[PDB]
Amino acid sequence: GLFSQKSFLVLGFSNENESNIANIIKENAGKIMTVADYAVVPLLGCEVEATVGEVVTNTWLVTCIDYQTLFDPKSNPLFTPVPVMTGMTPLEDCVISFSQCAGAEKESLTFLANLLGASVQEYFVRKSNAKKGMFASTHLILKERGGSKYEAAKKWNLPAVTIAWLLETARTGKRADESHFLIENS
Amino acid sequence: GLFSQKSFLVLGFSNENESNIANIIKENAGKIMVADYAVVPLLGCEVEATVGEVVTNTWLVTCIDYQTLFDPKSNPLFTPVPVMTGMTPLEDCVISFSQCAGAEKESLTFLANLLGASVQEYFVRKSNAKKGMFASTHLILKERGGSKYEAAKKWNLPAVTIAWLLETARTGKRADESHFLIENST
Amino acid sequence: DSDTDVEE
């Protein structure tokens, strides 16, 4: 099993939600609780008074399972609790598209972006289209230099930023300088 | 240079093709003519003269694209690839690739076509005549991960390893996809 | 994969 020889605490979720999560861990050879290897917590985190090896997110758990790989939680900031300056919405007029992101990582970035007041769009378009129901885009968030959307942003002169821009925005409560997080400089 | 103090021998290419390769080798500091390497077509040709090791232009072009000198044994397209000629085992297949780029991808697409498959950029669930997309039958990739892989799982379509392609190629017989699922790769 | 390239 993927989670074989690993023990888990499932903290921070509703009764129904943690029952599901626990079952998924069990279905992947993990044990539910001495010291547990992992405390699974929601993306934004929660109180963990118990002592555990490391605190990790449901985004870690699910990604790990989706790719049948035990990713080192430190390999992605979404794998451990993400600090968000509560109740702040510094991205209230942004229309964000993601490129190069898939699945649970993408569902989590989406949640964050909405949480900061952004609106997240599947299609990266330069101009609003009411009949089509799409809004002009203002940001593109991506992992690497390349691909259709990246070229479009370059052409349209829209900022193309690494994920760190989004997370720095969340931590501070303030819209990070897009120019410090351009994909061209990574 | 990268091919600093490396002697080469180009074999099996066309009148012009020989020259383009010879050029790109000098252009990265190698010498032409016992040679350190013998560059031959993807399918390999007649090598009488004794050389260090027989590599392919796919290896060559790949090396230059990364500015790294790769071990020829570290990828099966870097050395001549066995193909049972005359066979079109992939006759009815429509193949997408994922996680493959540049020279490697040109070569794999080469072999796929050779076996009589058609190759598409887009992984496509349903044929769309207006869009020009035929429904895909196979995904060929490297790891579990990414949107192409997720569509394959969701669509119940085989997402297989590169070795599926090369084994079909070797025997002229369609490899059993179930023996090459990326889902089971370790 | 610089492009998603997924359809339907």
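Going by Swiss-Prot, the residues shown for chain B are 551-583, 590-742, listed in order.
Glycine too: its Cβ is placed from the backbone N, Cα and C atoms.
Feature annotations, courtesy of Swiss-Prot:
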- B:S564 to A: Does not affect interaction with MDC1 (MUTAGEN)
- B:641-738: domain 'BRCT 5' (DOMAIN)
- B:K704 to A: Decreased interaction with MDC1. Does not affect interaction with phosphorylated HTATSF1 (MUTAGEN)
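B:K704 (mutagenesis position) sits 37 Å from B:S564 (mutagenesis position), taking the C-alpha atoms as the reference points. In the deposited model, 6 residues between B:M583 and B:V590 are missing, and the Cα-Cα distance across the gap is 9 Å.
DSSP labels the residues of the domain 'BRCT 5' (B:641-738) in these numbers: 37 helix, 18 strand, 43 coil. Taking all protein chains in view, 9 other C-beta atoms sit within 10 angstroms of the C-beta of B:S564 (mutagenesis position).
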